[PDB]
Amino acid sequence: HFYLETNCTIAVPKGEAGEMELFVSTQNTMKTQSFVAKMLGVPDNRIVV
Amino acid sequence: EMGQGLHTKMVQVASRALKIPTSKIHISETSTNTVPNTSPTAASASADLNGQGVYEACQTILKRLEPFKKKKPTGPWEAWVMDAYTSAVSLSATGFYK
Amino acid sequence: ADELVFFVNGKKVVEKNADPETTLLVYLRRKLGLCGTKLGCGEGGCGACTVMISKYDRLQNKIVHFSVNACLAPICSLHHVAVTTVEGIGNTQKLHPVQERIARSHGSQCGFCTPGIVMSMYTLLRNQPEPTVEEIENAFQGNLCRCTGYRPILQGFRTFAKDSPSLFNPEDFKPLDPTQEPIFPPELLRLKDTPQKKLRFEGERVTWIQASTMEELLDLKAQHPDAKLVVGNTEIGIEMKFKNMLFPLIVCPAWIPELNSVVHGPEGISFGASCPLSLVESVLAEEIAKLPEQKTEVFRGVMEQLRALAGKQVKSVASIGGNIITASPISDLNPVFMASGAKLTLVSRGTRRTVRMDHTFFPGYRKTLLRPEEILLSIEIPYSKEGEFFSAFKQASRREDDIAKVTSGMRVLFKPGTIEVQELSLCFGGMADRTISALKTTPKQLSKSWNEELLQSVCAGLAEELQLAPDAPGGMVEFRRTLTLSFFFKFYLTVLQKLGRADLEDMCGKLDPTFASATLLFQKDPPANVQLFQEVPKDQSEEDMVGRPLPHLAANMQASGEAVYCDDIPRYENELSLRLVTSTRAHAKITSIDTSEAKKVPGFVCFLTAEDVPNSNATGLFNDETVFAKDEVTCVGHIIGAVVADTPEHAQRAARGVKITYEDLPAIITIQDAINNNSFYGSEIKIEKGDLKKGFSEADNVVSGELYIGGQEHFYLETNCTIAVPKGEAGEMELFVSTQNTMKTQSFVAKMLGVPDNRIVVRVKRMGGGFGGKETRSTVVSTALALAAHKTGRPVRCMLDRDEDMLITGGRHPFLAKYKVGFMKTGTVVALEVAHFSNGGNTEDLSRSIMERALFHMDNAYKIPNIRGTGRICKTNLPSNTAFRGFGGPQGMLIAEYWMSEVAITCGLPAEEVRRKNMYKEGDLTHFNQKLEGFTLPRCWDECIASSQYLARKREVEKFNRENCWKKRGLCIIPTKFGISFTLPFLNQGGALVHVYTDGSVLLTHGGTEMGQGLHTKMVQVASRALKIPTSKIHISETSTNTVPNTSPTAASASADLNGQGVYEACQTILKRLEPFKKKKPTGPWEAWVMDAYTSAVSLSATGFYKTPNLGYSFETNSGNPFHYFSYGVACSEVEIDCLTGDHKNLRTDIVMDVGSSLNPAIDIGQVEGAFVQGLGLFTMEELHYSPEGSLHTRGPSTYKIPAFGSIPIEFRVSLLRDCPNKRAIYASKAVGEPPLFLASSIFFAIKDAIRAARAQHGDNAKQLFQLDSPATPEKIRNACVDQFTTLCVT
Amino acid sequence: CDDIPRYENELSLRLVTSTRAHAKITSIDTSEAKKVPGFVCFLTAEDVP
Ligand SMILES: Cc1cc2nc3c(=O)[nH]c(=O)nc-3n(C[C@H](O)[C@H](O)[C@H](O)COP(=O)(O)OP(=O)(O)OC[C@H]3O[C@@H](n4cnc5c(N)ncnc54)[C@H](O)[C@@H]3O)c2cc1C
Ligand SMILES: O=c1[nH]c(=O)c2[nH]c(=O)[nH]c2[nH]1
Ligand code: FES
Ligand code: FES
Ligand SMILES: [Ca+2]
Ligand SMILES: [Ca+2]
């Protein structure tokens, strides 16, 4: 693809109820959220992309 | 937005649907906590899908502002909005398309 | 020297460049990132910063533990010590029993004070695994909570002591295994061998020398008398932080053994000067229990003053020598040391002398006999001699920093086998700029016998010798004068009893039986509490949590310190700090601003002013306020500008470097000034019904009078804070704020910057308290911070220090009322005319709406045929007053109950009868013509009188009063009616947004903000019932303007009603979309329906909105409903006042509150108790004081006394009315936030009741309608108890 | 994404990838990595919650 900006992610943990906010260079916020949630073992409603 | 001008197109669509200048509409970002279960921005369908969704969200707003414009036909957009607000009318809406 | 080494939660900390000015609190938070420990006052008075310290005691070969205030502990004093913070004892994945119990017991509300309270309790358990109920309460003497009302906290921890449905189940509490506590750092046990070497630390401006030997100390003091001694720092910390005192060279001798010794001599016990007050307390305590009473008269006198002196955190590090040398006019220890002639050993390089404390020891204001190179070595507290008696007293309050607070030590020695005075020493504090002795009075008593003539003689002398000019600094001259005589009187009576115990009965006298209670010393009465609520139908699904006592959703995280509050959020690497610069003149023109000195401070960036606002400098709810003052300032506290610097320290210093020159202008401070100058906000407001002239004409009686009601500082544990993050694109900015009004915050920032609202995002996760103080006044900080962010392009942050917050943000509105009431001999009120005046401050803000609410409740619970009420909002040169839980209602109602009490007295009928007789009735119309439907007040009344056994107890009060001369009891029952809904119609709306993700989890958000009231918990409960899924699948993360727009502020107790409905609707829309899928898979699980909906392309997102119908009152036609419904409640409270000191005890309080069908009884009972205690404070403890020039003096917990653990009624009972659904609101519930607060007036009137009893025994003779303004502080109570001392007749 | 200012306590992450098309992972030695200044930790399959 050679997008000028390569893949990048900033993950900001909130320390509460598994909450986490991620700033990402992605075309798919839904899957990013789901995959992060499943990996951590927390509900989707705790992850915001 | 990945450079294809999607937000530009969505603001254009919203501006026509709402009958107001594009300068009064702003898109800041995309987040899972404002619009959930979204499809990836792909298949060249994003403007198609979201444009339609934006259109519906705007129609809902217009319908709620209906009574106020009918009363103040010439009055500016800001007047209808403030009147809707002080009349306790919701000025927030979701839009969806399949 | 150089490096500082200590441990934090078992982790070694090595600081190579420790700065003497760095406190443990800032180090933990900003350096280590451990933000569980909070800044609540930085004064040592709130305890939000409590942490535990552990160290190997050199002179004990043992490991010890104790708590301290992190805000006052210099890190340079912590070398080779081990610190334990809330994060160190446990977390949500594994809570420590202390964290678990306070959480499950509903003892955590906003949660800002929880970590500190957890550490106080935790430290207690480390020193005493099985504490008594009394030790548990004493553990929190230094911890303040503004939300809970304390009951839940003590009840939850009681389970640690060796001493219908329920709110929580202790049986499920995890057991405590002490062996599992954190190990003492092994290294500190090894480093325990190597000798302690002197250390030297050099900061940006200060140099710290940690002396290891007496030799090094005296040597330094000899070569540099300049060196400032610092031990506990509980005094120097205040001086440096709040008085801008800077000491370039400091020396801490805490390590020196000679200064920490405890020697038992033949004359007494000698304590090294650096001995902490906690050690002095424990040593004297041991002696008092083991030695004969006759030898511990002085020891017990010292224990008396130490008992209420601060808390454990302070007494652990505060040295006895520190108190002495500080030489404060109100020190409670020096008067005792003087009166007892304690010996002080002073040393210097090569010199050593001994002097007994007397009038000469304190030359002038804050000075002593000590030479610049001398240091206090030790002090010997004397054993009392046979025939020697001692007493110690202290004023029940404190208004000024270090003056006008009467404290005393009194001693007397009799000639063996007689009652003839051999020696008499009466020393006082708070009566001059230093501790003094009545040297002119006492000598004239030598040789005299202890009799009635001596009492007169002494009283006559003190009244003359301790004379206070009406001009005297500190005021309260009458009160202070009366206290000196009253205290001596207690001493006089006490000596009589003691002489009697020595068998001199037939010589001195026996003492009137009814006089005995006057000598009684402080006694901790065991607490008793009961909470009654209605169980939900047995039929209710176990997953349906509506009506169940579900603990606050964030309780666990708050007890663990993991819950994040605004300032806990990590700083960006490029983040800047802002400090506000405020006016020091009530009204003046700004002739110039000089920042030359500000620019010299390291890290300075810029000074923002009106010229810097890009668009409009006009802000405020009514656009009559300036972001930054231009040309003139209109109050002390008026924001002139803001300094931006790299750190908060640099911003504070830079701020002091902004020199402003003024030109005073005519100022209007008080309500009289406003009236005398026709200075008001808008026109007169009024409500009138019936015929007044006729009403009074038919009245058998007519009473007129006035009443002044003091204001109130919210004192939310977390002060105002804002973080502004600029995005660098199209004016976009995101702000994290501690506010109850995201909408106005967003609007003000936008207008100030000149960008549309759609560019500004305001996010509020939670507030550590709000109570109305953050409904609008928080924007004052937000706009300034947002401007800095815009100008610098960098994120900026600002959290106000307590003094700044109390000064700048205003508070409740002080009220002045002039009433005239006409009634019949039967007690039936026929006519009422009341004119109200409130002090609004320098901007309108919410003042008008507040006055409107007061007028809406000037009737309280009574039907008055002919009534007229008027109100004017005074425009003055004081910080703008705003909303405060009650919103004008408590003031309007207190006035009503005041003239109502006089009605009862005048008619000679029982107060309860007079009140019940005038009470409204189902279907009646109020003075503003609204119909009272579902009027439950009568039920609350009947239930409360019966349940509290009011009548029988009224008999006990009479009995107590006939058998007690200087102690009186009062018992009053007060009702209340509170209208629910914003007085401004359209503000009664709410919105919500719900999302159901494909995994079935739900993300909910609404316009309400969480400030400790458990709003999110209730909304999750509501949504769970509406959706038919467990609360566990629903989550609320925060409140945001970009998820729900145009939200009303979280206020008027209407947030649950509004947002609950909004949430309910959003959930219904979701259900409708899921219907097709569930009808196809009836038993199928929620997750299956959700995924089917998703793959069928059905929207799983929806907004919800609600508008309270049929509202809209008109003052012009006195028609239309301003409220959706009313809240009702009744409270019966009993008190026991001290007629000689003005102090009192809140004995018992019974409350019956109608909260409809409670959404959560745990949270609602929590709100009733919390609101009630805030009221208790408003009416009896809380008092703000301003200089005649309009400058607020009361700016911290040391001078502003809010309720403490020990302030609540010993026996506290709360009942939620059964079977009273309120169909109108979400799930038949009723708002609960504000209604309960006024019920605290029951204590006010119980006190007025007691005073009346006191006056009937010592005053004139008749039943006058004496004046009792609010707050009914010890001063007002004492002055009202007219007797021979207030009149000086005993003279 | 990467233009966003870093938090003062923000950390950096770098992925460790396979140099073989298909093979068994016999062992992993991080002894040298631990010597690098600033090293915090090495995440592997074992660390996924
Ligand atoms: C929340 C709070 C509530 C309080 N309430 C009360 C109260 O109700 N009644 C009351 O009486 N006090 C009260 N205090 C005051 C307290 O007792 C003193 O601040 C403390 O005891 C002093 O000791 P320190 O070691 O902290 O002294 P520092 O603050 O370190 O020093 C105080 C001063 O004494 C000097 N000094 C210290 N040791 C020596 C020595 N050995 N030789 C010569 N000079 C020395 C120091 O230079 C300095 O000027 C309160 C304090 C707080 C923080
Ligand atoms: O009628 C009210 N309006 C408000 O703005 C407010 N704020 C508050 O705390 N109570 C009330 N009541
Ligand atoms: S912040 Fe330390 S006592 Fe309040
Ligand atoms: S819950 Fe304790 S101060 Fe708020
Ligand atoms: Ca305030
Ligand atoms: Ca005001």
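By Swiss-Prot numbering, chain C shows 3-165, 191-1318, in order.
Recorded method for this deposit: X-ray crystallography, 2.3 Å.
In case you wondered, yes, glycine gets a Cβ from its N, Cα and C as well.
Taken from Swiss-Prot, the feature domain '2Fe-2S ferredoxin-type' covers C:4-91, and the record attributes it to sequence analysis.
According to Swiss-Prot, the feature [2Fe-2S] cluster 1 binding site maps to C:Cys43, C:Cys48, C:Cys51, C:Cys73, an assignment based on experimental evidence. Every protein chain shown contributes to the tally, and the Cβ of C:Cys73 ([2Fe-2S] cluster 1 binding site) ends up with 27 other Cβ atoms within 10 Å.
Per Swiss-Prot, the feature [2Fe-2S] cluster 2 binding site maps to C:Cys112, C:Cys115, C:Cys147, C:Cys149; the stated evidence is experimental evidence. In the three-state DSSP scheme, C:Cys112 ([2Fe-2S] cluster 2 binding site) is classed as coil. Sequence-distant neighbours of C:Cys112 ([2Fe-2S] cluster 2 binding site): residues of the same chain at least 6 apart with a C-beta under 8 Å from its C-beta are C:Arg148, C:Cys149, C:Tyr743, C:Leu744, C:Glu745, C:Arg793, C:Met794, C:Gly795, C:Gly796, C:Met1038, C:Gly1039.
Secondary structure at C:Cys535 (mutagenesis position), taken from DSSP and collapsed to helix, strand or coil, is helix. According to Swiss-Prot, the mutagenesis experiment C:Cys535 to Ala carries the following note: Slows the conversion from the dehydrogenase form to the oxidase form; when associated with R-992. Abolishes conversion from the dehydrogenase form to the oxidase form; when associated with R-992 and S-1316.
Close to C:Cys992 (mutagenesis position) in the fold, though at least 6 residues off in sequence, lie C:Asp539, C:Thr541, C:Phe542, C:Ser544, C:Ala545, C:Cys1166, C:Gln1284, each with a CB less than 8 Å from its CB. Mutagenesis annotation in Swiss-Prot: C:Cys992 to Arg, described as Slows the conversion from the dehydrogenase form to the oxidase form; when associated with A-535. Abolishes conversion from the dehydrogenase form to the oxidase form; when associated with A-535 and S-1316; the structure shown retains the original residue.
Residues or ranges marked as active site, proton acceptor by Swiss-Prot: C:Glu1261. When secondary structure is read from DSSP and collapsed to three states, C:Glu1261 (active site, proton acceptor) falls in the coil class. There are 28 other Cβ atoms within 10 Å of the Cβ belonging to C:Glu1261 (active site, proton acceptor).
In Swiss-Prot, a published mutagenesis experiment is listed as C:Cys1316 to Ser, annotated Abolishes conversion from the dehydrogenase form to the oxidase form; when associated with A-535 and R-992. Neighbours of C:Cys1316 (mutagenesis position), defined as other CB atoms within 10 A of its CB across all chains, total 11.
Candidate recorded positions: C:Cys51, C:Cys535, C:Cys1316. Nearest to C:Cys147 ([2Fe-2S] cluster 2 binding site) by Cα distance: C:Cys51.
Non-local neighbourhood of C:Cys115 ([2Fe-2S] cluster 2 binding site): C:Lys40, C:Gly42, C:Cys48, C:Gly49, C:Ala50, C:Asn145, C:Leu146, C:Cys147, C:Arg148, C:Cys149, C:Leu744, C:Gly795, each in the same chain, at least six residues away, with C-beta under 8 Å from its C-beta. Screening the binding-site residues C:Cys43, C:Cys48, C:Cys51, C:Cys73, C:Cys115 for a C-beta under 6 A from any atom of ligand 3 leaves C:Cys43, C:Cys48, C:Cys51, C:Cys73. For C:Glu1261 (active site, proton acceptor), the spatially nearest entry among the recorded positions C:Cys51, C:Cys73, C:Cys535, C:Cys1316 is C:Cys51, judged by CA separation.
Note: the [2Fe-2S] cluster 2 site is recorded as C:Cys112, C:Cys115, C:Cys147, C:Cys149; in the same chain, C:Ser110, C:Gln111, C:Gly113, C:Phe114, C:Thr116, C:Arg148, C:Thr150, C:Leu744, C:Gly795, C:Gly796, C:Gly1039 also have Cβ atoms within 8 Å of that site's Cβ centroid. Ranking the recorded positions C:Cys43, C:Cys48, C:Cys147, C:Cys149, C:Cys535 by other CB atoms within 10 A of the CB puts C:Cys535 at the bottom. Residue environment of C:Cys51 ([2Fe-2S] cluster 1 binding site) contains 29 other Cβ atoms, counted within 10 Å of its Cβ in all protein chains. When the alpha carbons of C:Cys43 ([2Fe-2S] cluster 1 binding site) and C:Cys1316 (mutagenesis position) are compared, the span between them is 45 angstrom. The two recorded residues, C:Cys535 (mutagenesis position) and C:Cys73 ([2Fe-2S] cluster 1 binding site), have Cα atoms 53 Å apart. Looking at C:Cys1316 (mutagenesis position) and C:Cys73 ([2Fe-2S] cluster 1 binding site), their Cα atoms lie 49 Å from each other. Among the binding-site residues C:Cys43, C:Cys115, C:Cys147, residues whose Cβ is positioned under 6 Å from ligand 4 are identified as C:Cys115, C:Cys147. The Cβ centroid of C:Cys43, C:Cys48, C:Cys51, C:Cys73 marks the [2Fe-2S] cluster 1 site; residues of that chain outside this set whose Cβ lies within 8 Å of it are C:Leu27, C:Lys40, C:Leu41, C:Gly42, C:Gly44, C:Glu45, C:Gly46, C:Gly47, C:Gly49, C:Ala50, C:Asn71, C:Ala72, C:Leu74, C:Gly118, given in sequence order.
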